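First comes the structure, then the notes that go with it.
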Amino acid sequence: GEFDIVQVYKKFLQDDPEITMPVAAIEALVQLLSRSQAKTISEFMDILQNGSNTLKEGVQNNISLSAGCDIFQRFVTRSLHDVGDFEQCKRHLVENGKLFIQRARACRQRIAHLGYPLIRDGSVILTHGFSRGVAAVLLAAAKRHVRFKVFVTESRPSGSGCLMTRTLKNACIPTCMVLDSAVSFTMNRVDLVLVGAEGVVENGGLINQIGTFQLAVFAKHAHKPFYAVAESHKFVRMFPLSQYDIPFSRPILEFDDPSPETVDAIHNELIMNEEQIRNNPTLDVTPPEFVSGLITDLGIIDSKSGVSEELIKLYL
Amino acid sequence: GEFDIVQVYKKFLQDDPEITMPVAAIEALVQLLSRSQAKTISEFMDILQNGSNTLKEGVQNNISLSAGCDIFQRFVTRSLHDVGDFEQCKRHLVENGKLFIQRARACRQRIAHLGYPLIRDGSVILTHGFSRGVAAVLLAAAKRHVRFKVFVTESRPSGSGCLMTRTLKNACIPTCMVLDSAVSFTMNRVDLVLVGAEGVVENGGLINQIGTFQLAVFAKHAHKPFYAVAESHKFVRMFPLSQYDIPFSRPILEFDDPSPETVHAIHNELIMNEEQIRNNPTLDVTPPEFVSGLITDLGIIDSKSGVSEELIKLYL
């Protein structure tokens, strides 16, 4: 009995940082599953949820795993039956677990040798902040020896842009970091925009970092296409109503109440404070009419109605 | 004699910082014209030409500056005549020159008397960073006791949002800073969008700090109105074709050359350095199709053809 699976989850991040957070969760559940010794089907699903939720609430109720955790459950729940030997249950169960992990680990690869030809000779690409998805495909393209250049949004408040350029610069790729306020000015140059994904919705929506829809309309207005890479285990069952209807933990964009009683053209270091920042949101949502093609291990999906057929296929 | 007239211009900033830059240059030109023992018409215009350019070349080749100075001349020489008394020239010049600056610095007030009713009770306004005119109208509105509350774009790289924030909060009105990456998520909550002007071109376009166009597209797509406050002496003869072709000093948005070597969620300290920040532009341009209303000392102009007719009426 581990009784602290989060550590195994955590330990995975140090045994390998090159894996996504949900991947560790599943890789941890199997360790729970394999070691768990039960006697009823209900016993498994009881601690499984009570393990997933235990794993959920530990990580600020992150969405990426919250999908993967729920999808994984509803996966093994499918072709589950108990005939004669009870041990057959666990057998069919955990064996499919590794089988799911197999596809899960190979998912972020399957998109690479599938989205790399989207880059053409001498083309110029744009990316909002770092994402493990857009990275490999570019590298799996640059590996093929193809000339191209790339801008990267600085991606406040994450600042993941400063890391993304390095990962590309290190891989022999020309970069040019650009402020979040100057993406529109860049659309004239760019031939194709490309971002990762943090969550795909029932309507084909796109929950990713805070500024995706900021540039999604630009490419829509600047007539350049829009592409986003999303692994299967990022489909979610929610369904918003706009670019705003999302549940968010901390309340956002509150105002202050000012009682009548109180007190170089580039002015660096004159910004908001950390307290001012966290009032601002963290995630974004681009309605499907603004994306022209999802990039998944299941392939490239453009209808953003078939995503539901695929989403229905993913769940029961 | 009259030399380093920039210090006159400069001492004005210490004599008064609440006035902008172009008014100071004008205040210096008339001062230059005042102590100008001249004898021929050619001498006068030869001075201010070889005077304004020295004034022009001294400050970034700023637009609002280069706007007023060039406009100042082509005003004074308009109704110019020489008859008998040569002193009439210097008389007619400074007398009319005084009338200009008199009308000039009074413009920023005249705008407030027009913009304040544009704010409704309980309205929600949006402004991209600091903007002289935007402040006064809101203040002159708040003086008249009206409930509302505004967001503020932090305005990278200028960071002028915090300055705009305080100056509003300092005048007891609610504020809430917004990083430039997440303006779109806030639009559904707004009822009006109001930004300043750093320069106005012929076609009705807008030259303001970078990210100004970043907003107007949202206001367009989010079906929210867009107003910009501009003083007359900011009009310019420039006519950019697209939303990009504008004269810019330094090279902008260049890339690197990664030869084969090897050099090596509120992450608040991995930010683009001053060098790579410089590679970003400081100005964007809002096409006239997005300006629902343009408010000036001459009034409010929505035609964006009368922008030009009033413009032609300025350049004699």
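Residue numbering in chain B adheres to Swiss-Prot, whereby the residues present occupy positions 15-278, 290-341 in order.
According to its header, this structure was worked out by X-ray crystallography, 3.5 Å.
Each residue, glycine too, has its Cβ placed from N, Cα and C.
Quick look at what Swiss-Prot annotates:
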MUTAGEN   B:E57 to K  Increases guanyl-nucleotide exchange factor activity on eIF2
MUTAGEN   B:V197 to F  Decreases the amount of gcn3 in the eIF2B complex
MUTAGEN   B:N222 to Y  Decreases the amount of gcn3 in the eIF2B complex
MUTAGEN   B:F253 to V  Decreases the amount of gcn3 in the eIF2B complex
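All features noted in Swiss-Prot, drawn onto the structure.
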{"residue": "B:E57", "record": "mutagenesis position", "DSSP class": "helix"}
{"residue": "B:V197", "record": "mutagenesis position", "DSSP class": "coil"}
{"residue": "B:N222", "record": "mutagenesis position", "DSSP class": "strand"}
{"residue": "B:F253", "record": "mutagenesis position", "DSSP class": "coil"}
* Structure fact -> Looking only at the mutagenesis positions B:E57, B:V197, B:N222, B:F253 (mutagenesis position) has its closest CA neighbour at B:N222
* Identify, in sequence order, the residues in the chain of B:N222 (mutagenesis position) that are 6 or more apart from it along the sequence and have a CB within less than 8 Å of its CB; answer 'none' if there are none. => B:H142, B:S145, B:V209, B:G210, B:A211, B:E212, B:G213, B:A242, B:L308, B:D309, B:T311
* How big is the Cα-to-Cα gap, in Å, between B:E57 (mutagenesis position) and B:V197 (mutagenesis position)? -> 52
* Near the Cβ of B:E57 (mutagenesis position), how many other Cβ atoms are there if near means within 10 Å? -> 11
* What count of other C-beta atoms do you get within 10 angstroms of the C-beta of B:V197 (mutagenesis position), across all chains shown? -> 24
* **Other CB atoms within 10 A, centred on B:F253 (mutagenesis position)** => 11
* Structure fact -> mutagenesis positions B:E57, B:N222, B:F253 with CB under 8 A of any chain A CB, in sequence order, are none
